[PDB]
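Colleague: Sharing a structure with you now.
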Amino acid sequence: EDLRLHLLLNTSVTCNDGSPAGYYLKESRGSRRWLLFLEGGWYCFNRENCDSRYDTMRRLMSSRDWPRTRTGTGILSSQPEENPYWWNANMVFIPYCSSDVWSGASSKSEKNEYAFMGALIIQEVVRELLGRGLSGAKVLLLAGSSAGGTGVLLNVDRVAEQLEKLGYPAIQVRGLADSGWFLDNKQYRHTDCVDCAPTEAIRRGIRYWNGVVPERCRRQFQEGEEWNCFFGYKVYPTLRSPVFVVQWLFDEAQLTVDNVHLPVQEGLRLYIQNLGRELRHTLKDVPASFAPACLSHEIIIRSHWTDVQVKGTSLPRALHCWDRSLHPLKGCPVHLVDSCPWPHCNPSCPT
Ligand SMILES: *[C@@H]1O[C@H](CO)[C@@H](O)[C@H](O)[C@H]1NC(C)=O
Ligand SMILES: Cn1c(=O)c2[nH]cnc2n(C)c1=O
């Protein structure tokens, strides 16, 4: 069950190197549900580090070598055995080729070696899909993993505003942010970084990308402080669209930026326990959430995404309960946050 590539008809909406951006689509003619998924993969923030990414991560900067098809997996699968939640939906995979956490609005020019158009790519995909059946939708779920999950938080309200302005007020826009809820915490060991702390890298990135953030969050933090809006616990309270948050309590990318690697002594034990407690605290007032006590980099487009449970409930079940809640529910919970304090204290964590 493959998704087919469509390069954007507006060829001025581009990947980093000026090649056209695009999307992979599998239609389901009997369905009014649409799932648009944002791929992740870090980011780059100056000429030197973007040049290095162009040599060895070129598919994340260019469409020139993309394949004609991709197979949908996990939440993008059309088989009910693999995807109990939304197997009959129209499926869209949007490749990440802008290196800007889906925030950019800047074209290649005599002054710019690369284009950073992530925010405009999402806009243009939505516009072109309206002529291919999206005009008839009841629900548009904007989902994403890692940098794509942060991209959901930055873009879900702009998609909702775009559809209203275009004359489609009956489409309900919602977000699903997987593995994109980060903390601007103190590192376990400091000055290490690479290239550098995410706060400083993002501050530089916004200027290099001409990056944009949601309007209410922008108005709170004001000029020069837009980097704050890349942090889930700060941007989420400003959003109007419903958003479901999936986040490992001990996410591997969070630990990497914190300079933690892997016989654990007291200082590191306390650091790890405090990180899980802080993450749990930030989710206390997030009513739709799934946060297992695991050390993982695994994401929701993996084939075995159904296996993990919190308090005896899987993620596909929690998402179904969220759908019902948007029509508490007896035996159908939507707020699922582990309370145990060490990775793999939940026996269902990925192996
Ligand atoms: C293509 O997209 C750009 C960026 O959003 C926009 O300014 C331009 O008007 C579009 N071109 C056409 C022909 O729609
Ligand atoms: C690793 N990482 C982060 O640490 C971070 N912090 C804020 N956004 C972030 N993003 C998008 C990210 O990829």
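Note that chain A is numbered according to Swiss-Prot, with residues 87-281, 285-351, 355-419, 428-451 shown in order.
The way this entry was determined, per its header, is X-ray crystallography, 1.2 Å.
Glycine is no exception: its Cβ is also placed from the backbone N, Cα and C atoms.
Got these off Swiss-Prot a minute ago, pasting:
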type	residues	note
MUTAGEN	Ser232 to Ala	Abolishes enzyme activity. Unable to mediate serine depalmitoleoylation of WNT proteins
ACT_SITE	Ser232	active site, charge relay system
ACT_SITE	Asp340	active site, charge relay system
ACT_SITE	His389	active site, charge relay system
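Give me the local environment of each listed feature.
Modeller: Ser232 (mutagenesis position) carries neither a helix nor a strand DSSP state and counts as coil.
Within the same chain, residues at least 6 positions away in sequence whose Cβ sits under 8 Å from that of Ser232 (mutagenesis position) are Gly126, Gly127, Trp128, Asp264, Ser265, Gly266, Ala342, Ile391.
Just so you know, the Cβ of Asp340 (active site, charge relay system) picks up 23 other Cβ atoms within 10 Å once every protein chain is counted.
Less than 8 angstroms from the CB of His389 (active site, charge relay system) sit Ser265, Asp340, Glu341, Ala342, each of them six or more residues away in the same chain.
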Colleague: So 8 residues are not built between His419 and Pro428. What's the Cα distance between them in Å?
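Modeller: The unmodelled segment spans a Cα gap of 12 Å.
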